[PDB]
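Reading through the structure tokens given below for one structure.
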Protein chains: 4
Amino acid sequence: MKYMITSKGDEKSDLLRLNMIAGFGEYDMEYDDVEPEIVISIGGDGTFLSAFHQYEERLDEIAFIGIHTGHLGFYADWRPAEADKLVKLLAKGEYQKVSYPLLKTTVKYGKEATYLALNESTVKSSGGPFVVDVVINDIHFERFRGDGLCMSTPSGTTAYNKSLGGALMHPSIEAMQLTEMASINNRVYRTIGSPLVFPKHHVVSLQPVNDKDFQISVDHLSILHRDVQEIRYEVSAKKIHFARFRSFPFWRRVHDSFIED
Amino acid sequence: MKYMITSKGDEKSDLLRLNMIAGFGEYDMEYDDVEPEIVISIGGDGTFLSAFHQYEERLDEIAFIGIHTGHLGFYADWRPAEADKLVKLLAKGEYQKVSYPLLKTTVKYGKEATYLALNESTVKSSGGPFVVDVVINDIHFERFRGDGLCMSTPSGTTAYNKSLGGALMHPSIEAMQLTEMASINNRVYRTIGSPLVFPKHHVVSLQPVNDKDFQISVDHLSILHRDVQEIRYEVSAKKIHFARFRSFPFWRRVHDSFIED
Amino acid sequence: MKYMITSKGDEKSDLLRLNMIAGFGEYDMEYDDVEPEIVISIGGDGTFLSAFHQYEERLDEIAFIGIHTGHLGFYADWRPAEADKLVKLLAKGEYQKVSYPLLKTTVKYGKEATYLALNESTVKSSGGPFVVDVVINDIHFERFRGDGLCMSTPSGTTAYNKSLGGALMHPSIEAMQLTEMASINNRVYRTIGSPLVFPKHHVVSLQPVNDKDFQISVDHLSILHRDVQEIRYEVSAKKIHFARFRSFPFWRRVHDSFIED
Amino acid sequence: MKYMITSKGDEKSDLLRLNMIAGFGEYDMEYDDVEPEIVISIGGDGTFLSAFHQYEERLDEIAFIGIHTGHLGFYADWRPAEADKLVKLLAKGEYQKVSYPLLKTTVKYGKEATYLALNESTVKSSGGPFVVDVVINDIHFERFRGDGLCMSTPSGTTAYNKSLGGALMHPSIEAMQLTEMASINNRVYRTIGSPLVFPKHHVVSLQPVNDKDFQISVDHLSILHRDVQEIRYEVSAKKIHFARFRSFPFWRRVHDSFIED
Ligand SMILES: Nc1ncnc2c1nc(Br)n2CCCO
Ligand SMILES: Nc1ncnc2c1nc(Br)n2CCCO
Ligand SMILES: Nc1ncnc2c1nc(Br)n2CCCO
Ligand SMILES: Nc1ncnc2c1nc(Br)n2CCCO
């Protein structure tokens, strides 16, 4: 199969990348970073996030796999000592694939710019206060005033969603979770406070009230947007595909990362 | 059809119950509280919870409907002025049914006692400290020490789950949410802190460490259990059925109850 | 001086108690558990709490000191290997004393029963719902409905107050902190949600609305009270006195207990 | 006395300002915005914050007073219909003064720049991650990694400190409260999580780990700082002075703003 490997850039990751390429050279495996079928990430969850966005236009023809040269990540969950055993079963094929949901973010101006997220997508104000009207399925739900909002994916709930008080949900659930960022709640402003979990086909629409400039982020990339008319969130129809060679439950990766390993 | 109506017990609810019975008398409707097909609850969410547990052995042959003589409830979401219009379409049939998930709670001693919950099921200690080992799908996940735990249904997240910091999830999602109750987190005890959302077929098992007596509750009923060997939580295969005559979205019932009506 | 020593009851604590008594026998020290001037606690924070309530009627003539035979406590913060060096400077005197504030709890029926707390004092409902009217300095502030309330001392903020979301305050601040326990907040019930810190001479008064029976606790002891007309909280005029032989800052005991030791 | 009046800038505030000036003209009152002894703020809490920073170099010779032409503020807590009665007792003098604590913020580069805050002072990262080492009284306490930190004044706890989960403390307590902003807590990063209340003479020092650029704010003004070597927080020796003509308790201003008015 066509494969490619990215690296964090340091010695420990670059040396292991060259060893796996040499190990792949002993098989019927061709290196290609244009149309690969197996994308291997060596480094951390941040390195895996870059590998996802490098090939987000070919998500259906790619099976991702991550290797953590540091601590255990949620996407890079393979120890470096298992790289030689990974090269074997990747060439023999017959492996199973797991699919996680994704978040679609549509921005509208006065055209349309869409994005795909693996972790979350946040919205902040550039300088002035952040005040938006939250509309759920064409129905006005609340007028949020605070630092911002965060719409997270199922597998992304263990990251920024978790630090904001959100709940951890199993990645087999096709849903998205919205959490607040330091909301103001007096007798004049009223937010729900609790995190909200939306199923598929539900559309959450953010609409400005005064300022039209917002600092929007998708995973790692963050870019200022000007004259925003609407921000739409919804579960994406596309999914990310992983390659599994052993049982590593999500709740066990949660235990090893937050309880003890 | 066979129908029956329960009441909160006060004048406002008893008078409306007698008016609907007289209104049902003008149709091909028979009153029967033994094997009814339409169970009407007049009062509040607590009155609706009693109507659910009165007929939990016939959930598949019953379509529930609630009327709130006080403030708007999440289960009793029909104004009293709409009772006459309810009697009409209930006799003509051809109405649609909505189904919400349920929570199954199994308790084991040294036999087995099972329960069905519409809102949540909590576990506390009777007197001494509450220390249990949390096991998710046969894998030990954490040793919880605190006041207790709360496993909630999707439609039950707006109640006790919400007061504990849990997230609100749409009742169309077949899942269950576990939240903590004043957990201790020092350098010796370590809990996850975040609420956890489990999909179908996931089993969360609570196991004692020292004391074996627990104060377990299912919705409104709460009874002391002695010599408990295990407590098992999982999404139930049975569901509760409602009768809909108009579009009342869950997110709009959340708005009218917590934002403003 | 007159001294006495309590023990957790196990070997490790009983053996160290007998060694310190023999070490005290080599000095001008008399053992007396009736009117002691130095109360030594060997065990943990729970053992120290028992030593405090055994002699709460003589707080002004006693300097407490705690030894932890297990993990580091906030009151028992002396390693067992320092017991021999403790016996020396306790006989030579000339040591400094530190004073921490206390919480006074007054209960009224239809007489008066007062209590003194070192950590916190909580109020719960016995069976039915818990609904009380919170009155701050004769002014009605809110109608709380939930599991209960917790009024904590400065040094007690690191315990049950911390698990409820309360803030940690330095024990040199003469104040008390009130936190909530799973409060209900809809469009009909409205609580402040945030913890409240009251200075000296402020009186927080809890008054029943329906049920008059409450499950009140003071530190470790918890007893049911019937026909309660009012519950009054205020910072006590009495303080607890410790014996210091080295600088152990409160913020360093917080670090070693929750960050890492 | 020498006095001056600021306005929000709209009709309702400008008209009331001209009426009070004409009302002051009937007395022995001189208008002067250079060295005033009575600073009157008409508008809201934001307008009052501007009046404080306009004359922060003369805090000991000024008694502030605020008028809210909109909703009730915590600093502007006088209804417009009471302006005529304010002009009377302000000229007759013999009024009492109330004093609230302040927060001192010192920034060091590679000189020193100091600031005075009435509400709070926050620190964020400009672009990259925010990682600082928190040092309390020359002792390392934790390595914070997240969005940022917020050090609040007693009277400022009802604002941004409240939205971050902090506690509300009476302004008669000379202290400062530090809260977190979406902290990361895994098996490698460990923060206290709970808010911290520091008494007078305690110094909290923030020190960079990688990036040296921070987005620091003091009340409303926010300015980027480059090559920061340290950030020091401590309770200020200076206080702000108000003019009281009636009893308006802090806990009652909390009730009217968050419960109901
Ligand atoms: N999905 C994720 N779950 C947990 N952690 C994550 C995730 N993605 C990244 Br990048 N990280 C690391 C954040 C800095 O510790
Ligand atoms: N599922 C529910 N969601 C919200 N509220 C509820 C629910 N069930 C009951 Br009973 N209540 C009323 C609790 C006391 O206000
Ligand atoms: N004041 C206290 N601060 C922290 N912890 C405490 C305190 N008192 C006791 Br008892 N503990 C132990 C509780 C069970 O871990
Ligand atoms: N000290 C303060 N307490 C409460 N609220 C405040 C304060 N200062 C200002 Br400005 N506000 C208004 C913030 C936007 O509602």
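So for chain B, numbering is Swiss-Prot's, and the shown residues are 1-110, 114-264, in order.
This deposition comes from X-ray crystallography, 2.5 Å.
Just so it is clear, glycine is given a Cβ too, placed from its N, Cα and C backbone atoms.
What Swiss-Prot says about this one:
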- B:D45: active site, proton acceptor (ACT_SITE)
- B:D45, B:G46, B:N122, B:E123, B:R148, B:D150, B:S158, B:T161, B:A162, B:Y163, B:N164, B:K165, B:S166, B:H223: NAD(+) binding site (BINDING)
- B:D45 to N: Only minor changes in the structure and a 10-fold decrease in the kinase activity (MUTAGEN)
- B:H223 to E: Twice less active than the wild-type. Its activity toward DTA is increased 2-fold (MUTAGEN)
Looking at the recorded positions B:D45, B:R148, B:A162, B:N164, B:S166, which have a C-beta within less than 6 Å of some atom in ligand 2?
B:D45, B:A162
Calculate how many Å lie between the CA atom of B:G110 and the CA atom of B:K114, with the 3 residues in between left unmodelled, and give a whole number.
7
Checking interface proximity: list the recorded positions among B:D45, B:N122, B:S158, B:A162, B:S166 whose CB sits under 8 Å from a chain C CB, in sequence order.
B:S166
Can you tell me how spread out the NAD(+) site is, meaning the largest CA to CA distance among B:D45, B:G46, B:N122, B:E123, B:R148, B:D150, B:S158, B:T161, B:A162, B:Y163, B:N164, B:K165, B:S166, B:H223, in Å?
32
Could you list the residues of the same chain, at least six apart in sequence, whose Cβ is under 8 A from the Cβ of B:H223 (mutagenesis position)?
B:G46, B:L49, B:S50, B:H53
Rounded Cα separation (Å) that holds between B:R148 (NAD(+) binding site) and B:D45 (mutagenesis position)
32
At the level of the C-alpha atoms, what whole-angstrom distance separates B:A162 (NAD(+) binding site) and B:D45 (mutagenesis position)?
10
When DSSP is mapped onto helix/strand/coil, what comes out for B:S166 (NAD(+) binding site)?
helix
Test of understanding: give the count of other CB atoms lying within 10 angstroms of the CB of B:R148 (NAD(+) binding site).
20
DSSP state at B:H223 (mutagenesis position), helix/strand/coil:
coil
Other than its own, how many Cβ atoms are within 10 Å of the Cβ belonging to B:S166 (NAD(+) binding site)?
21
